[PDB]
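To start, the structure under review is shown below, and the notes come after it.
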Amino acid sequence: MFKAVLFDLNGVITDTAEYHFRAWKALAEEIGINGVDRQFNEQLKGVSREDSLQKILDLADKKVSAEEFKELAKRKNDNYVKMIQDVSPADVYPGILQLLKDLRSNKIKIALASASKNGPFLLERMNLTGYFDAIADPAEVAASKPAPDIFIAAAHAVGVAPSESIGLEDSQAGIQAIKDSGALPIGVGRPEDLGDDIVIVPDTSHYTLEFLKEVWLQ
Ligand SMILES: O=P(O)(O)OC[C@H]1O[C@@H](OP(=O)(O)O)[C@H](O)[C@@H](O)[C@@H]1O
Ligand SMILES: [Mg+2]
């Protein structure tokens, strides 16, 4: 029996991807870079703020000082934060609040393994903070997804190994991160996007305690 569930935020608990996309595209336009389109943005799922900026600069082979790099990330983040000011418990994806309740009632540990430094703010606005035993801080890990680091940190933060855990994710990078951490992935989306070798649910309402348990068995 698994002892913990490690949650991606964007794409599982809710999804603010549209707002991240709008903010990055607006930044890119401001600094003269073309090619920040929806296809390009798909690649930024699960990827750190700093890595995402670097990918965007790479499109135009643009060079910036370390200090300009910081200013640009801040500018985009300030814009993204403005865009998520109305997030509320209404934004929680279907099945998620009940899963958290059930996990908690059954003494299963709950950890956030999000690349977003806006993670704690979002969980607060959704009234979910109380379910989380720990939040892996993305500013303390060495790498973006698909590195396993964030999942390894989330599991260790609640006193268990990743191999004793289930990771829920919506992105390729995140699925790969879970795999490489040693945790059991259950993807949400399409087997085309996330793999044939793993259990995939079509949407978050299929994330139930009884479904997790049954998958932890096969
Ligand atoms: O630190 P921030 O600027 O708030 O966000 C960093 C990243 O968080 C990720 O969240 P997740 O891992 O899916 O929950 C997003 O998928 C990604 O597009 C974003 O760039
Ligand atoms: Mg995600």
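For this deposited structure, the header notes the method as X-ray crystallography, 1.9 Å.
Every residue, even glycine, has its Cβ placed from backbone N, Cα and C.
Pulled from Swiss-Prot:
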{"type": "ACT_SITE", "residues": "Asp8", "note": "active site, nucleophile"}
{"type": "MUTAGEN", "residues": "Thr16 to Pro", "note": "500-fold reduction in the rate constant for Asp-8 phosphorylation by beta-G1,6bisP. 6,700-fold reduction in the apparent rate constant for cycling of the phosphorylated enzyme to convert beta-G1P to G6P. 13-fold increase in the estimated rate constant for phosphoryl transfer from the phospho-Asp8 to water"}
{"type": "MUTAGEN", "residues": "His20 to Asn", "note": "300-fold reduction in the conversion of beta-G1P to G6P in the presence of beta-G1,6bisP"}
{"type": "MUTAGEN", "residues": "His20 to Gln", "note": "8-fold reduction in the conversion of beta-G1P to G6P in the presence of beta-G1,6bisP"}
{"type": "MUTAGEN", "residues": "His20 to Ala", "note": "Impairs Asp-8 phosphorylation by beta-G1,6bisP and phosphoryl transfer from the phospho-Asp8 to the substrate beta-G1P"}
{"type": "MUTAGEN", "residues": "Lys45 to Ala", "note": "20'000-fold decrease in catalytic efficiency"}
{"type": "MUTAGEN", "residues": "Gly46 to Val", "note": "10'000-fold decrease in catalytic efficiency"}
{"type": "MUTAGEN", "residues": "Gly46 to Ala", "note": "1'000'000-fold decrease in catalytic efficiency"}
{"type": "MUTAGEN", "residues": "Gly46 to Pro", "note": "100'000-fold decrease in catalytic efficiency"}
{"type": "MUTAGEN", "residues": "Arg49 to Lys", "note": "1'000'000-fold decrease in catalytic efficiency"}
{"type": "MUTAGEN", "residues": "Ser52 to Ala", "note": "Wild-type activity"}
{"type": "MUTAGEN", "residues": "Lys76 to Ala", "note": "100-fold reduction in the conversion of beta-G1P to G6P in the presence of beta-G1,6bisP"}
{"type": "MUTAGEN", "residues": "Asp170 to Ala", "note": "Impaired, but active with an increase in the affinity for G1P"}
Around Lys45 (mutagenesis position), how many other CB atoms lie within 10 A of its CB?
22
Among the mutagenesis positions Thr16, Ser52, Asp170, the ones with a Cβ under 6 Å from any atom of ligand 2 are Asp170
Relative to the Cβ position of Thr16 (mutagenesis position), how many further Cβ atoms are located within 10 Å?
20
When you put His20 (mutagenesis position) at the centre and draw a 10 Å sphere around its Cα, which of the recorded positions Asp8, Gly46, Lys76, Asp170 have their Cα inside it?
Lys76
Rank aside, I only need the closest one: which of the recorded positions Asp8, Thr16, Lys76 has its C-alpha nearest to that of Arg49 (mutagenesis position)?
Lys76
Cβ under 6 Å from ligand 1: qualifying mutagenesis positions of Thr16, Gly46, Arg49, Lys76:
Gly46, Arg49
When the number of other CB atoms within 10 A of each residue's CB is tallied over all shown chains, which of the recorded positions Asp8, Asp170 has the maximum?
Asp8
Is any of the mutagenesis positions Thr16, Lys45, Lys76 within 10 Å of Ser52 (mutagenesis position) (Cα-Cα), and if so, which, in sequence order?
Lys45
What subset of the mutagenesis positions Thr16, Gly46, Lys76 lies within 10 angstroms of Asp170 (mutagenesis position) at the C-alpha level?
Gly46
